[PDB]
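The structure appears right after this line, and notes come after that.
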Amino acid sequence: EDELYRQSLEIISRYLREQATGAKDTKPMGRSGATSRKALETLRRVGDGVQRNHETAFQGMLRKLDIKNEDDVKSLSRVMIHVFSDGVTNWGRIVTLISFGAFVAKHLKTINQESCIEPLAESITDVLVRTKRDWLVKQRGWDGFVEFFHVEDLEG
Ligand SMILES: C[C@@H]1CCCC[C@H](O)[C@@H]2CC[C@H]2CN2C[C@@]3(CCCc4cc(Cl)ccc43)COc3ccc(cc32)C(=O)NS1(=O)=O
């Protein structure tokens, strides 16, 4: 019924799990599957670049956060609200939010805390959707995300 939340959670959870495990989830998407598929494909293309372009800053922040367990992962919501929500919103900042989430998810895999990845994805989704719904709706949601990052085919 809250379709934006459900769709956001599915896209973000899939990207974080895919980043952590290195395998695609072959299960069908829920509702709005065509857009969700394209959003995940976009998030791959763009987020993978973001994590490399900001490698030094990402590594620095990860080290600072010292994520070891469920309690540490739970504390991240407050930090996301502080850093992401309290600023002007644009798609770039949303991708950085999600891309750093994937960076944290990979870290969780490396320390054998894979069970924390889904709660992490839920926390990121809560912060994004519950603090930026108005902006997301005005920007056409995940359809807008896909449109914004669409790259035209090169001739020849
Ligand atoms: C140009 C900027 C990107 C480069 C700067 C990156 C920055 O130095 C920190 C390295 C992690 C970045 C801090 N966080 C990361 C943070 C804040 C730290 C905790 C956290 C945890 C998770 Cl699971 C996901 C995100 C986050 C909030 O999300 C951010 C959203 C936008 C920007 C930065 C955010 C953010 O600053 N995005 S931006 O304006 O596009």
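So for chain A, numbering is Swiss-Prot's, and the shown residues are 171-326, in order.
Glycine is treated like the rest: Cβ placed from N, Cα and C.
What Swiss-Prot says about this one:
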| type | residues | note |
| --- | --- | --- |
| MUTAGEN | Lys194 to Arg | Reduced ubiquitination |
| MUTAGEN | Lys197 to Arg | Reduced ubiquitination |
| MUTAGEN | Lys208 to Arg | No effect on ubiquitination |
| MUTAGEN | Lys234 to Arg | No effect on ubiquitination |
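Here the features listed in Swiss-Prot are placed on the structure.
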residue: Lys194; record: mutagenesis position; DSSP (3 states): coil
residue: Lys208; record: mutagenesis position; DSSP (3 states): helix
residue: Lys234; record: mutagenesis position; DSSP (3 states): helix
(request) Mind checking which of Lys194, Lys197 has the fewest other CB atoms within 10 A of its CB? They're the mutagenesis positions. (result) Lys197
(request) Compare the Cα of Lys234 (mutagenesis position) against each of the mutagenesis positions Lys194, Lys197, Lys208 and report the nearest. (result) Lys194
(message) Among the mutagenesis positions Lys208, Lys234, which residue has the fewest other Cβ atoms within 10 Å of its own Cβ?
(response) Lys234
